[PDB]
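Colleague: The structure follows.
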Amino acid sequence: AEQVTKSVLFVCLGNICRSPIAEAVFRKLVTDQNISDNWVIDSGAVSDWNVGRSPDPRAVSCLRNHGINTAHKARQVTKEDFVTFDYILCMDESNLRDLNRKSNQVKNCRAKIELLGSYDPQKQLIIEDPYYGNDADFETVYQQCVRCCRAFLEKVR
């Protein structure tokens, strides 16, 4: 077994609810397909408000419900992110606008930035912020992530 090394950065506003879910789901996909050795995976925030923090407890228990774990600490997206990741996948239009803006200040930006939901076979473009919702909202986010992440992987795999 030998290939090339790819990388994806999952992005949300706070990197506390959504992207940690996407990231963890994605590591699990890769792990299950015996391709971890060829992937660099990470998640970050548009905002710096929550850096250093662990993931919302509802996100942690949602993943646990699905047999998945995470040890993520919130971090901010940085300028080098744009030259080091193959892809930057975000949750909603606001994240999208925000990243595009930053990436501009980036000369040799090589990252492709897109909505993770653009990969949804069900076409639910946006991954709604679950912060003020309840346990079922987290569950629905997990579900979207699963669909989108499987779809994404099948095409760049």
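Throughout, chain A uses Swiss-Prot numbering, with the displayed residues spanning 2-158 in order.
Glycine too: its Cβ is placed from the backbone N, Cα and C atoms.
Below are the features I grabbed from Swiss-Prot:
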ACT_SITE  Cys13  active site, nucleophile
MUTAGEN   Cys18 to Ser  Greatly decreases activity
MUTAGEN   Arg19 to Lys or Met  Almost inactive and not able to bind the substrate
ACT_SITE  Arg19  active site
MUTAGEN   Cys63 to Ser  2.5-fold increase in activity
MUTAGEN   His67 to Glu  Decreased activity
MUTAGEN   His73 to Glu  Decreased activity
ACT_SITE  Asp130  active site, proton donor
MUTAGEN   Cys146 to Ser  No effect on activity
Colleague: Whose Cβ, among the mutagenesis positions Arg19, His73, has more other Cβ atoms within 10 Å than any of the rest?
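Modeller: Compared across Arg19, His73, the most Cβ atoms within 10 Å surround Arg19.
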Colleague: Using C-alpha atoms only, work out the spacing between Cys146 (mutagenesis position) and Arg19 (mutagenesis position) and round it to an integer in Å.
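Modeller: If we compare the Cα positions of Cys146 (mutagenesis position) and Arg19 (mutagenesis position), the gap is 9 Å.
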Colleague: Which ones in the same chain are close to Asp130 (active site, proton donor), with CB under 8 Å and 6+ residues apart in sequence?
Modeller: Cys13, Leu14, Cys18, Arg19, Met92, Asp93
Colleague: What Cα-Cα separation, expressed in whole Å, is found between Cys63 (mutagenesis position) and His73 (mutagenesis position)?
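Modeller: About 15 Å separate the Cα atoms of these two residues.
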Colleague: Write out the long-range same-chain contacts of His67 (mutagenesis position), meaning residues 6 or more apart in sequence whose Cβ is under 8 Å from its Cβ.
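Modeller: Once residues fewer than 6 apart are set aside, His67 (mutagenesis position) is near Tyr143.
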Colleague: Cβ neighbours within 10 Å, counted over all protein chains: which one of the recorded positions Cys13, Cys63, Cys146 has the most?
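Modeller: The residue with the most neighbouring Cβ atoms within 10 Å is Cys13.
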